[PDB]
Amino acid sequence: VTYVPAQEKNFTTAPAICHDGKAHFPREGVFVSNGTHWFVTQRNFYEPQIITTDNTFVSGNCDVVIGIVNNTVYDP
Amino acid sequence: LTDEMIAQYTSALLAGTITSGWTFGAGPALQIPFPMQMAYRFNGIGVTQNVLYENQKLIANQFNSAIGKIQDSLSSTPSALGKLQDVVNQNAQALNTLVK
Ligand SMILES: *[C@@H]1O[C@H](CO)[C@@H](O[C@@H]2O[C@H](CO)[C@@H](O)[C@H](O)[C@H]2NC(C)=O)[C@H](O)[C@H]1NC(C)=O
Ligand SMILES: *[C@@H]1O[C@H](CO)[C@@H](O)[C@H](O)[C@H]1NC(C)=O
Ligand SMILES: *[C@@H]1O[C@H](CO)[C@@H](O)[C@H](O)[C@H]1NC(C)=O
Ligand SMILES: *[C@@H]1O[C@H](CO)[C@@H](O)[C@H](O)[C@H]1NC(C)=O
């Protein structure tokens, strides 16, 4: 008994998010967008979510990565 | 199968692994940038992914240098393909002994 996925779709992606001069990386997700909004989802199934401080970790300042975008991060 | 057919198969496998990763071995193939694939493979041994994103050039240079050194190491040392040569020699010796 096996598991096979299907019905794929196109999206755009970025390696990291720079907010307030710091680089934010995903925990176990991928950063995706469909337009004017950005979300985080798991690899093997589409499930968007809002970016908070409980699914990202911070390292350094957004000056060393090749490819980084500006966006806001919710603060609970 | 002729030689060019096997070469075509090897090229197909190389292209598939370069452009997709491990996704094409189970179901349809999906596309992803190469540095992200490298970061994901880093996460499989116990290293956080940011380590890759701050040392890209160093890793790329080391990779290229290793490939060049592999070419030179293969070229220089003469006795590196012993197994296949041994197989050919054994078959030829058996046939010659049979004919004699
Ligand atoms: C996908 O894009 C659509 C539009 O192209 C977004 O739809 C609206 O987004 C706003 C703000 O994000 C919401 O207030 C609206 O409720 C959304 N729907 C409509 C009908 O306006 C959508 O947010 C994007 N993301 C997802 C996951 O669908
Ligand atoms: C995604 O985009 C490519 C071109 O970039 C296009 O050929 C393809 O039909 C699109 N959709 C899917 C599901 O790949
Ligand atoms: C992606 O490729 C385009 C095409 O050359 C380039 O302009 C852009 O800077 C690249 N983005 C990266 C490497 O983040
Ligand atoms: C992000 O915003 C800063 C100012 O807040 C700006 O200088 C920088 O160019 C922006 N970068 C991107 C990728 O939008």
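Chain B is numbered as in Swiss-Prot; shown residues: 865-964, in order.
Technique stated in the header: electron microscopy, 3.1 Å.
Using the three backbone atoms N, Cα and C, a Cβ is placed for every residue, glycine included.
As recorded in Swiss-Prot:
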- B:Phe888 to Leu: In strain: Eta/B.1.525 (VARIANT)
- B:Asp950 to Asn: In strain: Delta/B.1.617.2, Mu/B.1.621 (VARIANT)
- B:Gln954 to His: In strain: Omicron/BA.1, Omicron/BA.2, Omicron/BA.2.12.1, Omicron/BA.2.75, Omicron/BA.4, Omicron/BA.5, Omicron/BQ.1.1, Omicron/XBB.1.5, Omicron/EG.5.1 (VARIANT)
Spatial separation of B:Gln954 (variant position) from B:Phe888 (variant position) - C-alpha basis, Å: 40
Distance-selected variant positions near ligand 3 (C-beta under 6 Å), from B:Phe888, B:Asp950, B:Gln954: none
Other C-beta atoms that fall within 10 angstroms of the C-beta of B:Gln954 (variant position): 10
Neighbour count (Cβ, 10 Å) for B:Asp950 (variant position): 10
Neighbouring C-beta atoms (10 Å sphere around the C-beta of B:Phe888 (variant position)): 14
